[PDB]
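Everything on this sheet refers to the single structure shown next.
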Amino acid sequence: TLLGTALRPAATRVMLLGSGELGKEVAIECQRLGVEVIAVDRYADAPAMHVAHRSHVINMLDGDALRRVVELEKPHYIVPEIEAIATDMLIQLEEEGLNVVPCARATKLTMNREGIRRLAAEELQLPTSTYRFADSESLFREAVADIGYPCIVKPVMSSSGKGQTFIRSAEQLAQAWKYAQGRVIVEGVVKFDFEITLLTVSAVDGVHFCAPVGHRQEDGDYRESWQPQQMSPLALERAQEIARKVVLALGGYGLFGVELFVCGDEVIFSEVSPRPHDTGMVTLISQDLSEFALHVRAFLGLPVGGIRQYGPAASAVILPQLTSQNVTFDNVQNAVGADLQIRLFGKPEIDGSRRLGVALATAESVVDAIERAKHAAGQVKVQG
Amino acid sequence: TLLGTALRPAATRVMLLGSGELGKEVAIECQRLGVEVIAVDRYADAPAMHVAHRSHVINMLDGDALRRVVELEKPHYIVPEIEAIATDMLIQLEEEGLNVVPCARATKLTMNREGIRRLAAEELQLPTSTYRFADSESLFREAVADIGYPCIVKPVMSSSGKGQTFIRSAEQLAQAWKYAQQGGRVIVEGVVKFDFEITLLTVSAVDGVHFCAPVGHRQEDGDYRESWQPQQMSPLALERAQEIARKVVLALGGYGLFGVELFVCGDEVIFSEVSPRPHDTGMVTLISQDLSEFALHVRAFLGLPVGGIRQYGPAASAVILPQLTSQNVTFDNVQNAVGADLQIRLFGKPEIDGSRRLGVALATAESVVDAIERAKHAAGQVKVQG
Ligand SMILES: Nc1ncnc2c1ncn2[C@@H]1O[C@H](COP(=O)(O)OP(=O)(O)OP(=O)(O)O)[C@@H](O)[C@H]1O
Ligand SMILES: Nc1ncnc2c1ncn2[C@@H]1O[C@H](COP(=O)(O)OP(=O)(O)OP(=O)(O)O)[C@@H](O)[C@H]1O
Ligand SMILES: NCC(=O)N[C@@H]1O[C@H](COP(=O)([O-])[O-])[C@@H](O)[C@H]1O
Ligand SMILES: NCC(=O)N[C@@H]1O[C@H](COP(=O)([O-])[O-])[C@@H](O)[C@H]1O
Ligand SMILES: [Cl-]
Ligand SMILES: [Cl-]
Ligand SMILES: [Cl-]
Ligand SMILES: [Cl-]
Ligand SMILES: [Mg+2]
Ligand SMILES: [Mg+2]
Ligand SMILES: [Mg+2]
Ligand SMILES: [Mg+2]
Ligand code: NA
Ligand code: NA
């Protein structure tokens, strides 16, 4: 691995496709290595742009626009930070010689619930929920019958529950199908003891895992996350096995977020993000290398070696709901202290619910860490 | 404490005067809280400029130039990152309403050895080396004669060991003086034969004075080469060092993190000098603590309570200090410079013309000895080309 000096002719260039809080941390990690960072997003002054060398505002779903930006900057690494990008152009560009992290195919496959679910369930032969594909209210209708209730519905092009529907009732199918709007996937409910994110890094020295991350979701948003999630060694063994198979099948170097359901000693694969994952923001205080630092280490072709975990830790989001273009944060003095920090993203405005920052905490117990982080997030007064 | 959103009208604005590797991390910690950062230096594309919202290049020793940039950017905080700045202008501006971190008087006393040395020794009655000042060669010679051999001569305004000479005999007198003219008044100090030297990173904040665990360090050519933490000290030595550091910071005044350099002789502690801001040796804290010295400086100056500092165990830093001339530096063999419990930082400095600290290796281990070896070895593996 040879790195140039940012801004100099031999500079090593990284292009972020998506500049939110996740990309912000990736950017800092690149910067820490003198790596040149070009932050791209669909709006100006996105978090990652504040810490990048330069930025571009474009419609990332527009393949032609993406090719132009890429051609213009000639990056050595194309690092997707969100799902919503023109994966097809990534494939083409990769084919043209461009380095897409972890690989273009992994981006495409995971973007579509159909590709990924078939790969894992079928090809890889791993445990998943019961599933089905349909392409019409009729098909929806007949599928949802196949699944039965309880049951889940998601566009094959859904995120953060975007267009998802939890179906216990026949009445919903009015709502359901419309909300889903295209085409969809219908899954049969898993009753797990808990869910985890197994952050798995694929690098030159093989695949390494972070301690399991537990989390609480609410209204399609993670609220809190913690590490390490308590689970059996047997269960952990199984989870690791599932994660390795998945990451190796997707291919390429990077940090992946493997979503799994845990039922006693059994583990079931749900999905996977071929990039750093929100719940993993706890690693900003819980490990020597954050998931962001791990991603960069991996993609640059550098070895990981190991990952140190610093005891019970948690993250708790700062998720206000208001409309403003000049947000201020008061009472900060009561949101920081021993074993407690906060991050404020730099998002330019808000109009509805939006993740503007995160609280991070460590404690003697996971329960205590969660509380310290939750309390700290609650102390911040978000003004408009 | 209220913070705005960077780039927005109510933004909280921080101006760094000096944009080296130290300011770079201060900038990153500001950015992590959505603090708007303006990076100023004497050259373009300085490290902190890479991670700042806006940058400016001016003569920081020119008070009028300083006033123009501050007037232009209207920062809420002026955060000097180096000693060589127009400190009288900072006093002026502070009077005019600006918040200078930690305070303008602290910057003024420490930018010139005479201010701080006389304060510490004379006013605070802290233990220090013997010393004399001199502004002519003849007086310099009288000074050396009174001080005795060996002694160290240094320009009153200097850092990283520039213009200094370890004087062992009269034979060096002439070149030493000259050389102290390349890098004005000078200080002549008696040599303290210490067992080891430390940097006690001391944070003065809204919730009091807090101390990081002692950071040991090895200097060469008066420039740091390796640092580690914790440095073992007797209970008595640690208590004395803390007392000294507490006195210095409170005397200098204002919130911020200060790098208090001390010499240790068994259970006795002697004061050397202090940075009224993050310290180079303190870069070990990038791996060794929950909150790095940069994060602590920011926390403090923003008026937030520190609460406490967590130390992860034995760790060390080792500099990446090549020697060449180039304006297009590359770093190869990076795959042999990082791994388990091992990291590096490459600063983004635009060029080199001789020796220049371009990066740092960081490591953790079960002992500082092992940590130091791992960091040194990694720094060494880096293939610097240009
Ligand atoms: N078959 C299922 N059984 C039980 N719960 C499920 C199932 N499918 C999804 N969930 C629940 O829905 C949550 C979000 O749905 P899912 O992870 O499948 O996709 P998503 O909405 O696109 O989220 P993401 O933002 O991670 O892409 C999961 O974290 C889990 O709590
Ligand atoms: N009186 C003294 N006795 C013994 N050693 C000393 C004395 N003064 C300085 N040194 C040695 O030289 C090193 C550098 O000296 P000093 O800190 O004064 O220089 P500097 O140019 O101000 O460096 P910087 O500001 O970057 O720390 C010390 O850390 C110590 O190793
Ligand atoms: N759950 C996915 C996730 O956390 N994505 C993160 O949020 C950004 C968008 O935030 P925004 O919608 O507020 O602009 C993305 O850019 C990414 O950093
Ligand atoms: N002990 C002082 C010290 O470490 N100063 C650090 O070195 C920079 C200058 O480096 P440069 O000479 O390579 O430009 C300063 O800006 C500061 O960060
Ligand atoms: Cl592992
Ligand atoms: Cl300095
Ligand atoms: Cl960090
Ligand atoms: Cl190799
Ligand atoms: Mg998804
Ligand atoms: Mg999910
Ligand atoms: Mg000094
Ligand atoms: Mg010194
Ligand atoms: Na690749
Ligand atoms: Na002040």
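Residues 2-184, 190-392, in that order, are what chain B shows, numbered as in Swiss-Prot.
The header says X-ray crystallography, 1.6 Å.
Every residue gets a Cβ built from N, Cα and C, even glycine.
Under a cutoff of 8 A between CB atoms, and with a sequence separation of 6+ in the same chain, the neighbours of B:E22 (N(1)-(5-phospho-beta-D-ribosyl)glycinamide binding site) are B:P48, B:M289, B:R351, B:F353, B:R363, B:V366. Annotation comment: Swiss-Prot describes B:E22, B:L23, B:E82, B:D286, B:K355, B:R362, B:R363 as N(1)-(5-phospho-beta-D-ribosyl)glycinamide binding site.
Long-range Cβ proximity for B:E195 (ATP binding site), meaning a same-chain Cβ under 8 A and a gap of 6 or more residues, is found for B:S130, B:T131, B:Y132, B:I148, B:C152, B:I153, B:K155. Taken from Swiss-Prot, the feature ATP binding site applies to B:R114, B:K155, B:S160, B:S161, B:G162, B:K163, B:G164, B:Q165, B:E195, B:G196, B:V197, B:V198, B:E203, supported by experimental evidence.
Recorded in Swiss-Prot as a mutagenesis result, B:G162 to I carries the remark: Strong decrease in the reaction rate for the conversion of formate to FGAR and in the affinity for formate. 3- and 2-fold decrease in the affinity for ATP and GAR, respectively. A 10 Å cutoff on Cβ-Cβ distances gives B:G162 (mutagenesis position) a total of 15 other Cβ atoms nearby, all chains included.
Under the heading Mg(2+) binding site, Swiss-Prot lists B:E267, B:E279, citing experimental evidence as support. Under the three-state DSSP scheme, B:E267 (Mg(2+) binding site) falls in the strand class. Every protein chain shown contributes to the tally, and the Cβ of B:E267 (Mg(2+) binding site) ends up with 19 other Cβ atoms within 10 Å.
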* Just checking the binding-site residues B:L23, B:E267, B:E279: which sit within 10 A of B:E203 (ATP binding site), CA to CA? -> B:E267
* Have a look at the binding-site residues B:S160, B:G164, B:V197 and say which one has the shortest Cα distance to B:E82 (N(1)-(5-phospho-beta-D-ribosyl)glycinamide binding site). => B:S160
* Asked: Just checking: Cα distance in Å between B:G184 and B:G190, the two residues bordering 5 missing ones?
  -> 9
* If you measure Cβ to Cβ, which of the recorded positions B:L23, B:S160, B:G162, B:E203, B:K355, B:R362 are under 8 Å from chain A? -> B:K355
* Identify which of the following binding-site residues, namely B:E22, B:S160, B:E203, B:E279, B:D286, B:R362, place a Cβ less than 6 Å away from any atom of ligand 4, and list them by sequence position. => B:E22, B:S160, B:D286, B:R362
* Structure fact -> Near ligand 11 by the Cβ criterion (under 6 Å), the binding-site residues from B:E22, B:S160, B:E203, B:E279 are B:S160, B:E279
* Mapped DSSP class for B:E82 (N(1)-(5-phospho-beta-D-ribosyl)glycinamide binding site), helix or strand or coil -> coil
* **Reduced DSSP assignment, B:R114 (ATP binding site)** => helix
* Structure fact -> Min neighbour Cβ count (10 Å) across binding-site residues B:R114, B:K355, B:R362, B:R363 flags B:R362
